[PDB]
Amino acid sequence: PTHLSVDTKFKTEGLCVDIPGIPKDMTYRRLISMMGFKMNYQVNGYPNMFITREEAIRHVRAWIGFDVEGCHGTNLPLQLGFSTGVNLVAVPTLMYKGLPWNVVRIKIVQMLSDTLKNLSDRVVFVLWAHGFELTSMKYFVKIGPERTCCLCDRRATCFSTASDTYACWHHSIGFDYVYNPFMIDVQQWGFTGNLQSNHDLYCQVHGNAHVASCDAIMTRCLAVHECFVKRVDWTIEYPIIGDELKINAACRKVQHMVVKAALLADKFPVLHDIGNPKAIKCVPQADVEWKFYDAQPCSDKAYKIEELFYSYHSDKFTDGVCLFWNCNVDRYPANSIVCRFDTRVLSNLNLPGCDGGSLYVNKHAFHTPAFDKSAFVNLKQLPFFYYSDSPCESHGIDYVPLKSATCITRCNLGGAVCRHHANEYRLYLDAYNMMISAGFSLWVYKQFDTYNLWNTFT
Ligand SMILES: C[C@H](Oc1ccccc1F)C(=O)O
Ligand SMILES: [Zn+2]
Ligand SMILES: [Zn+2]
Ligand SMILES: [Zn+2]
C-alpha cells in the first residue's frame, strides 16, 4: 500500500465526450496504454504515471493544474492551460499564439523548470480529466526508469532529444521533454457536477474567464480545498527547501522579545494565550498569570472572536493582554499582541491556496485564511525595536560601533552601545527581517510605547 496499483479501476464517464465509446471498465494499465505510453513490465522506481491522494498530498509543492481545451484532436489546435496562468496553443500542422508541438514542448519544460526548481524534485499534474489533456501528454512527456541528472545527484525531470541526456529542474535549459511526470485525476474522488460548480462552492477568488489556464487554476484550487481545507493532516512532514529553520528560530526570538517587552512596559497582571494547544510560555521568567486557550490553526475561515471568547478561563479577556501568535481571528480585541501570516507574500514556502488563502508549507502544511487588513482595526503595526536587560559583557566577527535609537539597553541609555549588545542587536535585526520577509506581520495594542522600557534600567 505505497503506490497506486496500475490494476486499480479508473472511472471513464468524464472522458466520454472527448473520447466517445470509451469502455466503462478501465484500469490505469489500459489508460496509460491508450495514452500512447508503454510501461514494458518495469520495476525501476516508476510503477504508475498516476498517484494516490496520499502521495499527492506529500508532494503538494509539485502540484501544477493542467487543462486542455479543443480550440477547434488530430486535425484541431489545442489550448494548453497551466495553474501558473500560462496558455499555449499547439497546432498539429497569458495567451500565446498557435505553434507546432516541437516548440510548445520546449516552452513547457522551461515553464515547469522555473516554477518548480526551488519547490520540488518532481511535477504532479492536477487534472479534472475530460480526455484531450491525457491524449496530449504523448507530445511532451517521455517515460522510463527513474534516472539521475547529468550535471548533479537530483532525480531527472526532463529529457533532451538533442543530446540524448537527462536533467533535473535546475539543469534543464534547452531540454524538450518532461521526463517521468506524475498526475492525479481529481474527477476520480467522487464528485457530482462539473469543475466550476464544485470549485465555486468554496472559492470566489478564481473566476472562469473561459480559458484553459482558468480551469487548471480551479482544478488545483479544488484539490487544495479537499486535501488541506476540509481535511487537515499535521502528521505529514515536508522536506527543508529554504530558510525554514532560520525563519522558525527567528519567530521564537521575536515572540519572546515582543511579549517580554509588552509585559515590562505595561505590567499586565494576566496574559490570555490563545492558539496552538501545544504552546509553551514564551517568557517563562515573567511574573504574569499565564492562561492558555486551545485553538488549532484555522485552515478555512478566520475564527470569529465571538465564538473564541463567548459562550461562558479568567472569562474576562478584557483584563490584561491577549496573545494571538498565528491564531487568525476576524477582529482582534484592542488589548492584543498579534502575529498574523500575510497570505499575499511571495516565497518558495507559501503556495497559492483556496478562496484568497494560501498554503504555507514549513515542516507541516498549513492552509491559512486570506489576509484581511480590517482584522487589525483596534491595533497598530508593531514597530521594530530590540530590548535587553542582560549585562554588558562581550565574552569570547569584527566591529563597527552601533548607533541606534531602537537599541533599548543600559549601555545605550548611558550614551554608548557596548559590543555584546551591538552584536545581539544586529543578530536580532537579521532574525526580525527574516520573519517579516517570510510573510509574518506584527501588531500591538495602541498604547504600546518602547519609551516605557527605558525605566526598567534603574
Ligand atoms: C496567486 C494566484 O491568484 C489568482 C489567480 C487567478 C485569479 C485570482 C487569483 F487570486 C493563484 O491562485 O494562482
Ligand atoms: Zn541537476
Ligand atoms: Zn479557487
Ligand atoms: Zn550593553
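We number chain A the way Swiss-Prot does; in order, the residues shown are 5949-6020, 6027-6047, 6077-6295, 6298-6381, 6388-6449.
Determined by X-ray crystallography, 1.8 Å, according to the entry header.
Including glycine, each Cβ sits where the backbone N, Cα and C put it.
As recorded in Swiss-Prot, the features of this protein are as follows:
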VARIANT   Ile5967 to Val  In strain: Omicron/BA.1, Omicron/BA.2, Omicron/BA.2.12.1, Omicron/BA.2.75, Omicron/BA.4, Omicron/BA.5, Omicron/BQ.1.1, Omicron/XBB.1.5, Omicron/EG.5.1
BINDING   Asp6015, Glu6116  Mg(2+) 1 binding site
BINDING   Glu6017, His6193, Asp6198  Mg(2+) 2 binding site
BINDING   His6182, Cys6186, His6189, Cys6204  Zn(2+) 15 binding site
ACT_SITE  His6193  active site
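Feature map: annotations from Swiss-Prot on the structure.
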residue: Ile5967; record: variant position; DSSP (3 states): coil
residue: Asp6015; record: Mg(2+) 1 binding site; DSSP (3 states): strand
residue: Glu6116; record: Mg(2+) 1 binding site; DSSP (3 states): helix
residue: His6182; record: Zn(2+) 15 binding site; DSSP (3 states): helix
residue: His6189; record: Zn(2+) 15 binding site; DSSP (3 states): coil
residue: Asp6198; record: Mg(2+) 2 binding site; DSSP (3 states): helix
residue: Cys6204; record: Zn(2+) 15 binding site; DSSP (3 states): helix
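Closest to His6193 (Mg(2+) 2 binding site) in space, going by CA atoms and restricting to the binding-site residues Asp6015, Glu6116, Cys6186, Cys6204, is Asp6015. Here the Cα atom of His6189 (Zn(2+) 15 binding site) is found 9 Å from that of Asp6198 (Mg(2+) 2 binding site). For the pair formed by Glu6116 (Mg(2+) 1 binding site) and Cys6204 (Zn(2+) 15 binding site), distance between Cα atoms is given as 18 Å, rounded to the nearest Å. Ranked by CA distance from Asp6015 (Mg(2+) 1 binding site), the recorded positions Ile5967, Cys6186, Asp6198, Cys6204 have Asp6198 at the top as the closest. Counting every protein chain shown, 8 other Cβ atoms lie within 10 Å of the Cβ of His6193 (Mg(2+) 2 binding site). For the gap of 29 residues left open between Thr6047 and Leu6077, the distance from one Cα atom to the other is 23 Å. The Cβ of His6189 has fewer other Cβ atoms within 10 Å than any other of the binding-site residues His6182, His6189. The CA atom of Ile5967 (variant position) is located 30 Å away from the CA atom of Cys6186 (Zn(2+) 15 binding site). Counted over every protein chain shown, other Cβ atoms within 10 Å are most numerous around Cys6204 among the recorded positions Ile5967, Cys6186, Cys6204.
The 6 Å Cβ screen around ligand 1 retains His6189 from the recorded positions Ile5967, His6182, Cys6186, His6189, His6193, ordered by sequence position.
The Zn(2+) 15 site, placed at the center of the C-beta atoms of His6182, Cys6186, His6189, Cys6204, has further neighbours from the same chain whose C-beta lies within 8 angstroms: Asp6183, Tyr6185, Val6188, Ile6200, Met6201, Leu6205, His6208, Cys6339, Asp6340. Of all the Cβ atoms in the protein chains shown, 29 others lie within 10 Å of the Cβ of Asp6015 (Mg(2+) 1 binding site).
Residues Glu6017, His6193, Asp6198 make up the record's Mg(2+) 2 site, and a Cβ search at 8 Å around their centroid adds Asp6015, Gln6033, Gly6035, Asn6191, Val6194, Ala6195, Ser6196, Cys6197 from the same chain. Among the binding-site residues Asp6015, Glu6017, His6193, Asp6198, no residue has its Cβ under 6 Å from any atom of ligand 3. On a Cα basis, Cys6204 (Zn(2+) 15 binding site) lies 10 Å away from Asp6198 (Mg(2+) 2 binding site).
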